[PDB]
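Trainee: Sharing a structure here in structure tokens format.
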Amino acid sequence: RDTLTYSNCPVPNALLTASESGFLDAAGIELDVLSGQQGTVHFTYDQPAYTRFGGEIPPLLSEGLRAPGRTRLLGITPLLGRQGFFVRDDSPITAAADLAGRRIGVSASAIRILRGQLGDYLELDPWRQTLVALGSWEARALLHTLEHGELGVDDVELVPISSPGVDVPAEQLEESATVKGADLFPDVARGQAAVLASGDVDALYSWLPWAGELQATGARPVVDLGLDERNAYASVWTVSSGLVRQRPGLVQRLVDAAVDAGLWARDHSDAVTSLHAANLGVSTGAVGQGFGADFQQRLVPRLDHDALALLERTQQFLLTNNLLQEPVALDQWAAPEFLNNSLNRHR
């Protein structure tokens, strides 16, 4: 078995599907989940045989600011589902306009972006720059939400809180060599529910299957952003550049497995929901809510122009907010030959 280091991200994707359903093993490949908790002191993307299929912000910063060329983009899969600023079911807030003067719990990272005060960003180290940039999820979601009430950032009270994936890095929320994802991911929704229940803040940002579990406790989004694609993100599948250069045959087998798993997913929707649910430690209903209706039909990786435009939109938000100086050349980052060759087997 060819072994690749890996990070299990909480987004719907064909790599996890291939690994969990048997396609990867059939391709002679196995994934070795990385354990990169604080103390690792090493940038994951710099590993020689590392692959990840998840949020695009960290890879965009790695390619656009820190170390261009370390990874190649194999494919994209959109992400959109239950998303928004949740409030207690019995909260007096029922419309976006009601957020005026209310306490909006957000990460310190999101506050820096929302106030346009990045302070020590450019001269900040790579991992911390990334943590700041991850505040983008809350920041863009809040701006979009406030538009519905014709409100501005100055019309609400921003309260610093811990946001999953931002203050608590993914390295502490994803499966490790000794800890399963089901024993770290679920706690997040319970924590968000506890924060809202305490009434210490009026609203907080939730998405992914976390939002599904959170809404089950009664909480509700002021504005459900999952209904508008301007809130979607482009999950990106990356692999170490060295692997593409030295072992294209292995990379081709890897992509073929994911493509085949994506095709298989179309005929095994429930199975796909379950494997994602089992790895997150959440209910199947939460997965459906967090990842969207029929997401199981859209897992074959993409590099078409609409997918690239989605990824471009995310980096444009980073650029507009000075989280990036210049845009990543997406086309050159991509290694389109693999996905194309893979799809050609079925054409």
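In chain A, numbers come from Swiss-Prot; the residues present are 19-365, in order.
This deposition comes from X-ray crystallography, 1.8 Å.
Quick reminder: no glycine exception, Cβ is built from N, Cα and C everywhere.
What Swiss-Prot records for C27, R70 is active site. Marked as 2'-hydroxybiphenyl-2-sulfinate binding site by Swiss-Prot: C27, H60, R70. In Swiss-Prot, a published mutagenesis experiment is listed as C27 to S, annotated Loss of desulfination activity. What Swiss-Prot notes for the published mutagenesis of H60 to Q is this: About 17-fold decrease in desulfination activity. For the mutagenesis experiment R70 to I or K, the note given by Swiss-Prot reads: Loss of desulfination activity, protein found in insoluble cell extract. Swiss-Prot gives this note for the published mutagenesis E192 to Q: No change in desulfination activity.
Looking at the shown structure, what environment does each listed feature sit in?
Mentor: Under the three-state DSSP scheme, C27 (mutagenesis position) falls in the coil class.
Packing around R70 (mutagenesis position) is summarised by its Cβ count: 27 other Cβ atoms lie within 10 angstroms of its Cβ, all protein chains included.
Within the same chain, the residues at least 6 positions away from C27 (mutagenesis position) whose Cβ sits under 8 Å from its Cβ are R70, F71, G72, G73, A188, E192, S253, listed in sequence order.
The DSSP secondary structure for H60 (mutagenesis position) is coil. Listed in sequence order, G54 are the same-chain residues at least 6 apart in sequence whose CB falls under 8 Å from the CB of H60 (mutagenesis position).
Classification of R70 (mutagenesis position) by DSSP places it within a strand.
For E192 (mutagenesis position), the Cβ neighbour count at a 10 Å cut-off comes to 25, with all displayed protein chains included.
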